[PDB]
2 protein chains.
Amino acid sequence: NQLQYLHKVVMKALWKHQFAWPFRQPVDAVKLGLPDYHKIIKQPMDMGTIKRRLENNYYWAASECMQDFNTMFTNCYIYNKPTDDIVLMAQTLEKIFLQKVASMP
Amino acid sequence: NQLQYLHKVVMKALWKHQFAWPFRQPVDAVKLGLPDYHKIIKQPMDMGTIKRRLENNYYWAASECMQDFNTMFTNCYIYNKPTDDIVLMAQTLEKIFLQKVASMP
Ligand SMILES: Cc1nnc2n1-c1ccccc1C(c1ccccc1)=N[C@H]2NC(=O)OCc1ccccc1
Ligand SMILES: Cc1nnc2n1-c1ccccc1C(c1ccccc1)=N[C@H]2NC(=O)OCc1ccccc1
């Protein structure tokens, strides 16, 4: 019921979102040219991974899925500079995530 | 019911927590010697403010209170360096926040 909601309502909205594109797949540190990314960020996470996990019944509790969303956003804030656009993008998506989590069954 | 839960269960646990102390009052940029804090962080938030707001029935929806917790943690990640202790402290508290939010009525 709760994981159904996270998949059917929360992920549906965030995946579609205008600012979703950077978070749809794992950060490729080599392509992006970020040699220090995996030195700073120890637990990478992204929406593609969360989506697969929801589809394949990976999670046992809603909170596990919620923690993955949180880790995704947090990594972005920790690695990037405050003035970066990605930071505003993460904030916008996280706000919507928390709003819908408040309405979870 | 939901705001009661946020006050009685969520705030109760986080306020007591070992790592709560830096977040119990607004960041005093002058005392802490952070001249650029309010240039970078545009919406300051802290647990003291959230606690007063819960006590005084300030909030209309649980999500408003949840957004304040999120803003508090996010500010910490954006302003501080990745290796700072406060960053680990925020992560620990945020994990507990999200865990209890998953059990909200
Ligand atoms: C997700 C995520 N998390 N971080 C990043 N993405 C990301 C993932 C996939 C694609 C893009 C991005 C964007 C991005 C997103 C949107 C707009 C602009 C940028 N930015 C990436 N970070 C970056 O390029 O760091 C700059 C840097 C480089 C070297 C050293 C220090 C700092
Ligand atoms: C909350 C919160 N958010 N940021 C900070 N606190 C905070 C609030 C109240 C009290 C302490 C702290 C601690 C803290 C907390 C715990 C342990 C260590 C530190 N650190 C503060 N930041 C800081 O000193 O920046 C270093 C800096 C200075 C100048 C320039 C650049 C960077």
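Here chain A follows Swiss-Prot, giving residues 77-181 in order.
Header lists the method as X-ray crystallography, 1.9 Å.
Using the three backbone atoms N, Cα and C, a Cβ is placed for every residue, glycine included.
Under its mutagenesis annotations, Swiss-Prot gives A:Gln78 to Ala the following note: Loss of homodimerization. When Cβ atoms from all protein chains are considered, those within 10 Å of A:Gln78 (mutagenesis position) total 16, not counting its own. In the three-state DSSP assignment, the secondary structure recorded for A:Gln78 (mutagenesis position) is helix.
The protein binding site annotation in Swiss-Prot covers A:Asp112, A:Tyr155, A:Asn156, A:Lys157, A:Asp160, A:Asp161 and rests on experimental evidence. Secondary structure at A:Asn156 (mutagenesis position), taken from DSSP and collapsed to helix, strand or coil, is coil.
For the mutagenesis experiment A:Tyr113 to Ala, the note given by Swiss-Prot reads: Abolished binding to histone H4 acetylated at 'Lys-12' (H4K12ac). Secondary structure at A:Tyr113 (mutagenesis position), as computed by DSSP, is helix.
In Swiss-Prot, a mutagenesis experiment is listed as A:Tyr153 to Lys, annotated with the note Loss of homodimerization.
Other Cβ atoms within 10 Å of the Cβ of A:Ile154 (mutagenesis position), summed over all protein chains shown, number 20. Quoting Swiss-Prot on the mutagenesis of A:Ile154 to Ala: Partial loss of homodimerization; when associated with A-182. Abolished binding to histone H4 acetylated at 'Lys-12' (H4K12ac).
While the structure shown retains the original residue, Swiss-Prot records the mutagenesis experiment A:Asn156 to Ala with this note: Abolished binding to histone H4 acetylated at 'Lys-12' (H4K12ac). Abolished binding to histone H4 acetyl-methylated.
Under its mutagenesis annotations, Swiss-Prot gives A:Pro158 to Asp the following note: Abolished binding to histone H4 acetylated at 'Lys-12' (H4K12ac). In sequence order, no residues are near A:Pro158 (mutagenesis position), counting only same-chain partners six or more apart with C-beta under 8 A.
Quoted from Swiss-Prot for the published mutagenesis A:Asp160 to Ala: Abolished binding to histone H4 acetylated at 'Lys-12' (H4K12ac). The Cβ of A:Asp160 (mutagenesis position) has 14 neighbouring Cβ atoms from other residues within 10 Å, across all protein chains displayed.
Quoting Swiss-Prot on the mutagenesis of A:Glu170 to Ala: Loss of homodimerization. Sequence-distant neighbours of A:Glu170 (mutagenesis position) (same chain, 6+ residues apart, CB-CB distance under 8 A): A:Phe145, A:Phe149.
Candidate recorded positions A:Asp112, A:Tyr153, A:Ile154, A:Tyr155, A:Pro158, A:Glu170 yield A:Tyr153, A:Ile154, A:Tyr155, A:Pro158, A:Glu170 as lying near chain B, with Cβ-Cβ distance under 8 angstroms. The separation of A:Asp160 (mutagenesis position) from A:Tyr153 (mutagenesis position), Cα to Cα, is 9 Å. When the recorded positions A:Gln78, A:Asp112, A:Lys157, A:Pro158, A:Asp161 are checked against ligand 1, A:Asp161 have a Cβ within less than 6 Å of one of its atoms.
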